[PDB]
Amino acid sequence: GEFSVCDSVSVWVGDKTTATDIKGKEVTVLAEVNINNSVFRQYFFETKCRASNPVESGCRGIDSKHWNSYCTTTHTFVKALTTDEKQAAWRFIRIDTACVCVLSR
Amino acid sequence: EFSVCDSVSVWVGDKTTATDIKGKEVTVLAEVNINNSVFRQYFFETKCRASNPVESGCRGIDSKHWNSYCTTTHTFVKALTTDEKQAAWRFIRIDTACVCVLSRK
Ligand SMILES: CCCCCCCCCCCCC(=O)OC[C@@H](O)COP(=O)(O)O[C@@H]1[C@H](O)[C@H](O)[C@@H](O)[C@H](O)[C@H]1O
């Protein structure tokens, strides 16, 4: 009978094209690799905020009196086959992974 | 500005155990040696620094109405693994954020 402080929405992404790698550069993701008609697809599991303000006080369950709060997406790093158009390689790329509550006194 | 739960982030290069996307417990092959080329699987994980940042539970929570604690959440990354039978690439869950969980008092 639990509530999250922030409302998430997850999807699978099988068609990712563009991304930022762990070094802050913009890279292209190779969705599929076709080897002798055997196809390897890259899928990513992303979680994103629904609203930045679920409740109107910002986050849910916050002591609205002392703090203001909002909901916001944070990322993690996932390895992925990529190019920078100079080179094809596996690069840790940045991935939306959760919705978290940020405080402001 | 300030987070409701505190995070800690680690690069894990020696993973052995994991749970795949089907709930099966699988072994991770952290290190593969081919000819004289070693392949070490690297993962970026984020865990809770504490389940109770403040005594109440999560920081900032309306402690009157609300019970709360901090806990990890996960994405799914492809990892080279084994169960009893076969070696393969399986989606396994890895910790990626620390979020606050509510419960009505
Ligand atoms: C629906 C059915 C789907 C079936 C799923 C099948 C998918 C099979 C995919 C197999 C691809 C394996 C691969 O081809 O992956 C190699 C590639 O990931 C390794 O490259 P890299 O990460 O750069 O290697 C590290 C190095 O291990 C480490 O020691 C170093 O410290 C790092 O600096 C760095 O060099």
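Here chain B follows Swiss-Prot, giving residues 132-236 in order.
Recorded method for this deposit: X-ray crystallography, 2.6 Å.
Cβ atoms are placed via backbone N, Cα and C, with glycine included.
The 1-acyl-sn-glycero-3-phospho-(1D-myo-inositol) binding site feature in Swiss-Prot is assigned to B:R171, B:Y173, B:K209; the stated evidence is experimental evidence. Sequence-distant neighbours of B:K209 (mutagenesis position): residues of the same chain at least 6 apart with a C-beta under 8 Å from its C-beta are B:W220, B:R221, B:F222, B:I223. Annotation note: B:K209 (mutagenesis position) sits in a strand segment as assigned by DSSP.
Annotation note: B:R171 (1-acyl-sn-glycero-3-phospho-(1D-myo-inositol) binding site) sits in a strand segment as assigned by DSSP. Every protein chain shown contributes to the tally, and the Cβ of B:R171 (1-acyl-sn-glycero-3-phospho-(1D-myo-inositol) binding site) ends up with 10 other Cβ atoms within 10 Å. The 1-acyl-sn-glycero-3-phospho-L-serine binding site annotation in Swiss-Prot covers B:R171, B:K209 and rests on experimental evidence.
Experimental mutagenesis at this site is recorded by Swiss-Prot as B:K209 to L, annotated: Near loss of the ability to trigger histamine release from mast cells. No effect on interaction with NTRK1.
Listed in sequence order, B:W142, B:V143, B:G144 are the same-chain residues six or more apart from B:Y173 (1-acyl-sn-glycero-3-phospho-(1D-myo-inositol) binding site) with CB atoms under 8 A from its CB.
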